[PDB]
Amino acid sequence: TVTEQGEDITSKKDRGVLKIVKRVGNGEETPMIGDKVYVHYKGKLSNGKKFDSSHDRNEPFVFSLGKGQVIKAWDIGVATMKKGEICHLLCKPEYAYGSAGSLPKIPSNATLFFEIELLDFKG
Ligand SMILES: COc1ccc(OCCN2C[C@H]([C@@H](O)CO)[C@H]3CCC[C@@H](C2=O)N3S(=O)(=O)c2cc(Cl)cc(Cl)c2)cc1OC
């Protein structure tokens, strides 16, 4: 299910998380549930404003995949990636911070736009 804004990678095919591959990984497997995943990312709002980036801290963001440690769009999206891959993820609010948002950085009803690089993962 490939739209003009990317591939719908949701289980519901509700257009809530859309993915565009920017660089193919040479890795073969995706990370598994419970793996410790290492990424770099940059997040922007629909107005182009960068709200956060791991690159700006000069160390990776680390989380356990599929454990609800991150927004739903990330547990869905990162699970599709291979080592070395860079993707863009368009994350509708229902897969992110919803109607409330998370002020000051994330407004109400915000679609989030991430560029994510899967650096490594360990089981
Ligand atoms: C199970 O549901 C959730 C779990 C976690 C959650 O937010 C906290 C984790 N988080 C914040 C990180 C980092 O800022 C933590 O140091 C970051 C990267 C991973 C995705 C997402 C993110 O999911 N965010 S974020 O870039 O969207 C973000 C950055 C900033 Cl500065 C502030 C916020 Cl509120 C979000 C939000 C969740 O539901 C709304």
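In order, the residues displayed for chain A correspond to 17-139 in Swiss-Prot numbering, which applies throughout.
Note that Cβ sites are derived from N, Cα and C of the backbone, with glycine treated the same way.
Among the mutagenesis entries in Swiss-Prot is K28 to R, noted as: Decreased acetylation; promotes interaction with AKT1 and PHLPP1; when associated with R-155. Remark: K28 (mutagenesis position) has no non-local neighbours by Cβ distance under 8 Å and separation of at least 6 in sequence.
The annotation that Swiss-Prot gives for the mutagenesis experiment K28 to Q reads: Mimics acetylation; impaired interaction with AKT1 and PHLPP1; when associated with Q-155.
Sequence annotations record features per position, and here Swiss-Prot assigns domain 'PPIase FKBP-type 1' to 42-130.
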Could you count the residues of the domain 'PPIase FKBP-type 1' (42-130) that DSSP puts in helix, in strand and in coil? 14 helix, 28 strand, 47 coil
